[PDB]
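Student: Here it is, the structure in full.
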Amino acid sequence: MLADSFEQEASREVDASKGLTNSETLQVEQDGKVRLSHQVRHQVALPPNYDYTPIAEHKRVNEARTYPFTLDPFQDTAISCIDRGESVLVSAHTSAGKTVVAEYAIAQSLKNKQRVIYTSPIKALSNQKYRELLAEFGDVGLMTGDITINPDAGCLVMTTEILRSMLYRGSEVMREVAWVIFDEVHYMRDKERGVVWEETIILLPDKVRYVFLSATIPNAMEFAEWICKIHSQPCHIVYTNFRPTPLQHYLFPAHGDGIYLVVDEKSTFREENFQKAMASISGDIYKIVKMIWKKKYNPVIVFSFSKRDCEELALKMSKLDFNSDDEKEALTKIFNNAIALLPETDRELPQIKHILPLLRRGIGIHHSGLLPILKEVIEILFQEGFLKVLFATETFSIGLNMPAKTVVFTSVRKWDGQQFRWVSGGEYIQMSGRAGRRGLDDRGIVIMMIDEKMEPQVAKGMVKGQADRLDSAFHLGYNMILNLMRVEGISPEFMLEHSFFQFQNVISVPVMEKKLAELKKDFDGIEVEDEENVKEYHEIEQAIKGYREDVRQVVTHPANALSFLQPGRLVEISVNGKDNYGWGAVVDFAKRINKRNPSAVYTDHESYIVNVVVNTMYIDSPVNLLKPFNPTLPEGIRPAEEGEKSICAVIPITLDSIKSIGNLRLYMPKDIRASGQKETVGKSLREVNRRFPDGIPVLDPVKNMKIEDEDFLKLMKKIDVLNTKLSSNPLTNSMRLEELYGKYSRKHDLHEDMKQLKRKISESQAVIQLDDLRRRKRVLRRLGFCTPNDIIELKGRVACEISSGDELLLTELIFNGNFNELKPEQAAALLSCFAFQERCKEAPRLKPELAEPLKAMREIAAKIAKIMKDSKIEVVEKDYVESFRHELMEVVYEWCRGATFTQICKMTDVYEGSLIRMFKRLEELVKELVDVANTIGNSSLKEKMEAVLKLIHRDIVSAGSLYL
RNA sequence: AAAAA
Ligand SMILES: Nc1ncnc2c1ncn2[C@@H]1O[C@H](COP(=O)(O)OP(=O)(O)O)[C@@H](O)[C@H]1O
């Protein structure tokens with residue numbers, strides 16, 4: 001249940017600004033200031049019968065911590081919650097000041113001789129927070145996969161995975177913990193890692209209190225109700241849209257000299273400015289940077305979609321120079337101080353050598369490809385303001401204390417792996433946050449380079465959209481299940497029942513039932529149409545529609561259609577059946593060869609790509625974006641609707657998108673698409689539609705294409721049998737048919753909707769993912785990881801202790817003894833298959849000593865995949881076997897034999913940064929494979945694993961962090 | 001494509 005709900009207005013005045021324009025962006029005030037206001041919303045979830053006092057009435061007598069500045073309403077409220085011992089979820093933008101709240105919780109815990117845990121999503125963030133907190137409190141420690149420092153500290157900074165582990169082991173630390181702070185909780189919605197947060201939260205004692213720090217989310221109250229329900233305690237939410245440094249949003253149409261303000265500091269969308277920007281749409285990054293360095297709006301960050309891009313843009317800037325030699329002095333000292341902390345052999349590395357020149361010119365690069373030490377030294381140089389321009393990958397925005405005055409996006413679209421799509425509102429929100437250093441800059445500038453006549457409503461949805469929901473991403477894992485079986489007080493079902501996924505599911509039932517009710521009435525508001533005899537007329541037409549589709553499926557099959565798609569052939573295009581491009585003309589076709597992915601499978605209809613000329617293309621469609629032989633048209637590419645101009649274009653399609661084939665062929669220029677050739681085909685297209693006003697002649701499947709299979713003719717006669725049966729109904733000739741059909745069809749639609757919804761609420765009655773739990777239990781029982789009564793076996797106990805790699809395969813390898821006759825260097829090379837994920841250029845064939853153990857483990861892998869398949873788990877057996885990459889087996893092998901980093905870097909195309917990260921994961925995996933051999937009494941194995949650790953842990957691989 | 005324990 002909810003209570004104490006209030007919204008509170010806040011208001012300030014800011015220095016007026018013209019930004020990059022010529023007039024004042026906002027109508028100024030008498031004082032010469034600009035007034036901006038923001039909202040602070042509060043609400044609390046209460047357990048049954050709880051004795052609660054309104055939070056605004058609370059007066060804090062003793063402050064556990066004081067601050068130089070005056071607190072914002074959202075901060076004062078959140079701190080009042082903590083002072084009272086009540087959990088709180090703080091939802092605000094990155095710059096707002098959520099650390100102030102977390103700090104107070106820490107101060108309070110330390111004064112009360114209690115312990116407190118601070119969790120973060122990323123190692124990098126952990127280190128930065130440890131460094132920041134240590135300075136302010138002193139009694140601080142750090143727990144991470146890499147480093148452990150002062151574990152007995154009052155305040156522990158650790159990663160969420162590390163906390164998850166502690167809980168399952170039931171450590172004596174939690175017994176003394178009063179508060180647990182979750183920084184960036186919204187990561188709980190991560191498709192792959194999100195479950196870690198949920199799992200961790202559920203496992204916490206009801207005695208502990210929480211501070212959840214999150215970006216602005218629309219469903220914060222849901223999260224709080226869930227906490228309240230599973231931990232039987234109050235949980236507040238403090239939400240605000242407050243933005244410390246006001247933002248200005250600009251569009252930069254490519255290849256132009258214009259720069260347009262489209263969204264001002266009041267989040268007002270400038271309709272006319274946007275119209276001007278789109279009208280001016282028909283090097284640039286260089287122009288823009290120069291303009292920023294000139295107007296003195298640096299430091300600036302330029303986000304690219306790939307590492308490769310960040311480096312190329314960097315080289316195009318080494319012409320410019322932003323630093324005074326007095327700055328180049330302090331800069332280099334910092335750089336060399338850090339570099340000197342590396343082993344002597346590594347201070348000469350190429351990446352280190354080639355990057356310093358840029359740094360001195362004041363140009364930075366930042367992405368996962370860099371050496372860990374280069375990443376942190378560049379982050380530090382940015383803080384001190386020695387770097388005026390930083391070409392960064394999308395991650396930087398996540399990093400704390402790395403804000404910039406100006407932020408530049410090089411494109412309005414992004415490649416998410418599946419589609420080349422528009423940035424979403426949610427994305428863009430988190431994207432705007434990186435601009436504006438709280439104390440230093442009046443305003444923050446955001447610039448987005450655009451190269452397409454985007455529609456207004458699409459632009460609004462992106463530049464002025466809503467924040468994304470915090471939805472559960474819960475799923476089951478074997479390690480998780482085994483641990484829940486093992487631990488005494490709880491079970492796997494317990495986890496399911498307490499998930500936020502299950503919670504959200506339960507909360508939607510009333511929502512769905514309300515909708516059904518609306519539907520039923522709407523369905524009876526039609527009551528009955530005139531005549532039930534229209535039902536027959538509807539069914540007969542439905543069957544015909546279906547049979548006619550089957551006919552189309554045959555006609556368009558390559559075995560029939562291809563012989564009739566000569567250049568110039570008239571075809572009716574309908575891609576996905578939702579985009580009628582009307583009648584186009586075949587340019588050519590070709591069989592589809594997937595070079596990047598061999599084992600990819602094409603349907604017969606997908607197997608051929610047909611190039612087609614259409615003249616119904618929407619005039620503002622991004623035609624420069626569709627690639628050759630790629631049938632997946634980007635969004636924004638659509639047919640023109642009523643009242644829109646059209647153009648000519650060649651688009652790639654499959655045989656599925658051919659609605660019908662015409663009995664005509666117009667002239668197709670052999671001269672490709674060249675300066676006005678296809679526009680003449682559009683002419684011929686226009687003329688043909690005039691020659692045949694009634695309609696375009698369709699090839700007769702039987703009399704022209706000669707399709708006469710016994711089965712196809714049986715089909716073509718089922719249609720006629722109906723086509724007559726229909727034209728003998730009193731309704732075909734009757735009047736008001738187009739009205740009695742519409743009335744009935746709508747009812748039919750309501751009916752279907754109600755049915756499908758009825759299933760939804762039915763399926764939603766049971767606890768979530770029980771079916772999957774059952775199947776995974778089979779796999780575990782079958783492999784002997786536990787008894788049919790779900791009591792954990794030795795295999796299972798081992799598997800629980802394995803977290804850095806596939807727990808099932810690794811446990812099997814260990815028990816089948818696949819490591820017994822392997823030298824340490826061999827063991828390392830094999831395990832790299834469990835520590836490596838990214839794919840790359842196929843590595844040279846493996847020699848016997850490495851290729852053998854590989855094959856012996858792929859056998860065990862297949863044996864497990866088959867079992868996973870038998871259990872009816874959605875898994876591609878072969879793909880699972882390949883899940884474990886071996887592209888670095890020879891790299892790890894040699895490195896364990898003394899080879900230099902510079903030497904192994906020449907064995908692969910994998911970035912230095914990626915190499916180190918995987919070596920560190922391998923160490924982690926090995927450290928786990930040592931704690932295991934302890935709990936198995938395999939002296940032979942423990943020693944071999946300990947030997948692997950020494951071979952790996954050396955040189956640049958074992959180098960420490962700059963911070964700590 | 002980019003992040004990531
Ligand atoms: N009420 C306030 N008035 C002025 N400055 C503040 C206030 N609250 C926080 N700050 C400052 O703003 C900066 C950003 O705060 P911080 O909490 O680090 O960001 P986050 O919201 O990501 O935790 C900090 O350096 C902090 O000192």
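Residue numbers in this text run from 1 along the chain shown.
Cβ atoms are placed via backbone N, Cα and C, with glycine included.
From Swiss-Prot, for reference:
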- A:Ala92, A:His93, A:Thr94, A:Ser95, A:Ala96, A:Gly97, A:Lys98, A:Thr99: ATP binding site (BINDING)
- A:79-235: domain 'Helicase ATP-binding' (DOMAIN)
- A:284-488: domain 'Helicase C-terminal' (DOMAIN)
- A:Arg778 to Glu (Swiss-Prot position 887): Severe growth defect; when associated with 890-E-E-891 (MUTAGEN)
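I'm curious about the neighbourhood of these features; can you describe it?
Tutor: Around A:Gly97 (ATP binding site), the C-beta neighbours below 8 angstroms that are at least 6 residues distant in the chain are A:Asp72, A:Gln75, A:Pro244. Secondary structure from DSSP puts A:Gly97 (ATP binding site) in coil.
In the structure as shown, the Cβ atom of A:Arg778 (mutagenesis position) sits within 10 Å of 16 other Cβ atoms. The DSSP secondary structure for A:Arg778 (mutagenesis position) is helix.
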Student: Using Cα coordinates, what distance in whole Å links A:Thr99 (ATP binding site) and A:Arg778 (mutagenesis position)?
Tutor: 46
Student: Taking A:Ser282 and A:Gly283 as the modelled residues on either side of 30 missing ones, report their Cα-Cα distance in Å, whole number only.
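Tutor: Roughly 16 Å, rounded to a whole number, separates the two Cα atoms.
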Student: Under 6 Å from ligand 1 by Cβ, which recorded positions from A:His93, A:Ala96, A:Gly97, A:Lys98, A:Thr99, A:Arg778?
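Tutor: Result: A:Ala96, A:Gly97, A:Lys98, A:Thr99.
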Student: What same-chain residues, at least 6 away in sequence, bring their CB to under 8 Å of the CB of A:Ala92 (ATP binding site)?
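Tutor: Sequence-distant Cβ neighbours: A:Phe74, A:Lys98, A:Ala215, A:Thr216, A:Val238, A:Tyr239, A:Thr240, A:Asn241, A:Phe242.
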Student: For each of the binding-site residues (A:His93, A:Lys98), count the other CB atoms lying within 10 A of its CB, then report the residue with the highest count.
Tutor: A:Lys98
Student: Express the distance between the Cα positions of A:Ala96 (ATP binding site) and A:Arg778 (mutagenesis position) as a whole number of Å.
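Tutor: Pair distance, Cα basis, whole Å: 49 Å.
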Student: For a quick check of packing: other C-beta atoms within 10 Å of the C-beta of A:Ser95 (ATP binding site), how many?
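Tutor: A:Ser95 (ATP binding site) is surrounded by 18 other Cβ atoms within 10 Å.
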Student: Once A:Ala92, A:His93, A:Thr94, A:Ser95, A:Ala96, A:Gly97, A:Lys98, A:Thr99 are set aside, which residues in the chain still have Cβ within 8 Å of the Cβ centroid of the ATP site?
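Tutor: Once A:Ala92, A:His93, A:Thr94, A:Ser95, A:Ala96, A:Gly97, A:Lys98, A:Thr99 are set aside, the remaining close residues are A:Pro244.
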Student: At the level of the C-alpha atoms, what whole-angstrom distance separates A:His93 (ATP binding site) and A:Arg778 (mutagenesis position)?
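Tutor: Just about 45 Å between their Cα atoms.
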